[PDB]
Amino acid sequence: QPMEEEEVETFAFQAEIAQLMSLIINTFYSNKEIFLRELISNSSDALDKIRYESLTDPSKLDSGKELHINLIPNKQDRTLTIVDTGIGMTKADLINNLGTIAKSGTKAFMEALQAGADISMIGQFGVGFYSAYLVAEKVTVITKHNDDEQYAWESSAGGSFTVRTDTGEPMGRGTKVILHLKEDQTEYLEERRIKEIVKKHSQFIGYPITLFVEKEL
Ligand SMILES: O=C(c1c(O)cc(O)cc1O)n1cccc1
């Protein structure tokens, strides 16, 4: 009877990750634009990984040979999406790496901030993904790994995230990070702003970065 039905799982964040998310999403920082550098860096790392695998097994790229990063502002939805064609994540990867297991870098980073370090150093602690919450009230991650199905991870912080199968628009391979922006952070939907941030912070990224300005007609 229903058009579609699917199981949704809700997981609690590991305590230290929940603490980090609360700090990031609530605290004032003057340099919030670093979120985009961090997400592009993550995409680059994911692209390095599938590239590495393809060196010995070319069929790893049967799901797509092009290795690149797309930035997609949608003013109508107030979303900024970062898409890459990297190695992607399995369901276990999402649950393990995006919330339930805290690397030592989670607590370490919060200690560093207490000791006077800057938020911009977050990537050195391996938790730069969570800088998304500097500008986003909700983050949705759509991901597809070879031989696995496509999943959607989502959290508005507040202590938990959800995982479910995603069947909306099939990706060949990779990860989309959809930032649902806070009301006062819509500057990051402007072409001028995105370009200047990429030029300043991501000049050494070794993959094509392409802007797609999205407008529903
Ligand atoms: O899918 C990703 C991925 C991504 O491509 C973008 C991000 O912002 C966060 C991520 O975890 N990875 C897979 C292996 C290493 C990273």
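These residue numbers are counts, starting from 1, taken along the chain as shown.
If you're wondering, the header gives X-ray crystallography, 1.5 Å.
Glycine is treated like the rest: Cβ placed from N, Cα and C.
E38 to A (Swiss-Prot position 47) appears in Swiss-Prot as a published mutagenesis result, with the remark: Strong ATP-binding. Strong interaction with HSF1, HIF1A, ERBB2, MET, KEAP1 and RHOBTB2. No effect on interaction with TSC1. Record note (Swiss-Prot), mutagenesis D84 to A (Swiss-Prot position 93): Impaired ATP-binding. Strong interaction with HIF1A, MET, KEAP1 and RHOBTB2. Loss of interaction with HSF1 and ERBB2. Los of interaction with TSC1. The unchanged residue is displayed. Quoted from Swiss-Prot for the published mutagenesis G88 to D (Swiss-Prot position 97): Abolishes ATPase activity.
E38 (mutagenesis position) has a Cβ environment of 22 other Cβ atoms inside 10 Å. For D84 (mutagenesis position), the same-chain residues 6+ apart in sequence whose C-beta sits under 8 angstroms from its C-beta are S43, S44, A46, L47, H68, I69, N70, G174, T175, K176, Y207. Taking a C-beta cut-off of under 8 angstroms and a sequence separation of 6 or more, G88 (mutagenesis position) has the following same-chain neighbours: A46, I50, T143, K144, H145, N146, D148, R173, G174, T175.
According to DSSP, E38 (mutagenesis position) is assigned to a helical segment.
According to its DSSP assignment, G88 (mutagenesis position) is coil.
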